[PDB]
Amino acid sequence: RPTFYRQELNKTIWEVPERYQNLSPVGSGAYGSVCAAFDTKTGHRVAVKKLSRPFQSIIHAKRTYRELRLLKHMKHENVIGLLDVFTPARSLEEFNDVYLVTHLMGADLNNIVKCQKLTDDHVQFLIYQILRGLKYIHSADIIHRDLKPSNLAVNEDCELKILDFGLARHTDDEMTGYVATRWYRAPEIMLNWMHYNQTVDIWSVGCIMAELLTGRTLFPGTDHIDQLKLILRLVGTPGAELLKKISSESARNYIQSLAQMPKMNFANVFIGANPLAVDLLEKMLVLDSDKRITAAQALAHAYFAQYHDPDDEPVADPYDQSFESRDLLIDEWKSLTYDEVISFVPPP
Ligand SMILES: CCNC(=O)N1CCN(C(C)=O)CC1
Ligand SMILES: [Cl-]
Ligand SMILES: [Cl-]
Ligand SMILES: [Cl-]
Ligand SMILES: [Cl-]
Ligand SMILES: [Cl-]
Ligand SMILES: [Mg+2]
């Protein structure tokens, strides 16, 4: 056991191992109660997150367990990993607090799309890295569910990591009106058309790739219905085959009230873009999720010829998510979480 010291951060007593020095908050609330520190064991600048009320309800205790299981599993160059996890508790009986430690990068995609000039070469390398990380994530049967520029970290050398996995978090108010929290979501999840699957993340990659090419949001809807009208004007209204797959009768009925529209010519929307970039956008932004290109198929597209290496695009170890259908009490979820804290092995 390391020695711990106490200090007042975010109006609360933080108790951390001596290895973590010069703590000071970061993200101004956007990431939670997360501080920047210097890790004297590794020499890295790190983010230390103190969970708030991790065991306050069955729902919160299971969310705590889900987040720690996911972060312990993810071991890939283009995905956030877990550097450390700790508790000052010396037994299960006094266990109350959980602290997560990750690497910290300098910026997010929002801070390079807004204020920088991107070559086609920059767009190739950024989208290549998102798809390499998604091949890995999807191989474990994990759905991200919330890819958008603020969830993509990027350094001075244009190297990218995926963070902030959807932990089933987002509220109705958070998705309402003129908000970036909804602009990257696939239509089948935005309007609850059907049971969704990993194809929702490829719709999001299309929206991000389009914004890197034009500097403008692809579908900046003012509400759910305005956004659907923007989507259907580009990709066309649904045909009888997709309408059959919308399990919600009322959602099917609303779609059929709209005048039919053909798919637009993407060369006339993305004026001057690399023809290979136009071709790949046409394969991602497909209304029927069954017919979208997958991450593994997209890596072999000619747009990425410069970067693609089929011997260096790794898949994940198997991930057991059977806990997601399990019904347990608060103290059972808390005991499962304690065992995952004490069994953690740091990376090389
Ligand atoms: C835009 C740069 N920010 C980051 O690199 N991340 C790393 C992961 N982290 C937490 C809570 O562990 C928050 C922020
Ligand atoms: Cl220490
Ligand atoms: Cl990492
Ligand atoms: Cl504790
Ligand atoms: Cl964003
Ligand atoms: Cl597992
Ligand atoms: Mg985020």
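Using the numbering of Swiss-Prot, the residues shown for chain A are 5-352, in order.
Quick reminder: no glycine exception, Cβ is built from N, Cα and C everywhere.
Taken verbatim from Swiss-Prot:
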type	residues	note
DOMAIN	24-308	domain 'Protein kinase'
BINDING	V30, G31, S32, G33, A34, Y35, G36, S37, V38, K53	ATP binding site
ACT_SITE	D168	active site, proton acceptor
MUTAGEN	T180 to A	Phosphorylation blocked
MUTAGEN	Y182 to F	Phosphorylation blocked
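On the structure: features taken from Swiss-Prot.
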{"residue": "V30", "record": "ATP binding site", "contacts (Cβ under 8 Å, 6+ apart)": "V38, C39, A40, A51, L108"}
{"residue": "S32", "record": "ATP binding site", "contacts (Cβ under 8 Å, 6+ apart)": "none"}
{"residue": "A34", "record": "ATP binding site", "contacts (Cβ under 8 Å, 6+ apart)": "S154"}
{"residue": "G36", "record": "ATP binding site", "contacts (Cβ under 8 Å, 6+ apart)": "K53, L55, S56"}
{"residue": "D168", "record": "active site, proton acceptor", "contacts (Cβ under 8 Å, 6+ apart)": "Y35, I84, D150, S154, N155"}
{"residue": "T180", "record": "mutagenesis position", "contacts (Cβ under 8 Å, 6+ apart)": "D227"}
{"residue": "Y182", "record": "mutagenesis position", "contacts (Cβ under 8 Å, 6+ apart)": "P224, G225, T226, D227"}
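A Cβ within 8 Å of the Cβ centre of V30, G31, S32, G33, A34, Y35, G36, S37, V38, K53, the residues given for ATP, is found for these other residues of the same chain: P29. DSSP assigns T180 (mutagenesis position) to coil in the three-state reduction, outside any helix or strand. Across the annotated binding residues for ATP (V30, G31, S32, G33, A34, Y35, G36, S37, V38, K53), the two most widely spaced Cα atoms sit 13 Å apart. In this view, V38 (ATP binding site) is surrounded by 18 other Cβ atoms within 10 Å of its Cβ, with every protein chain counted. Following the DSSP three-state reduction, the secondary structure of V38 (ATP binding site) is strand.
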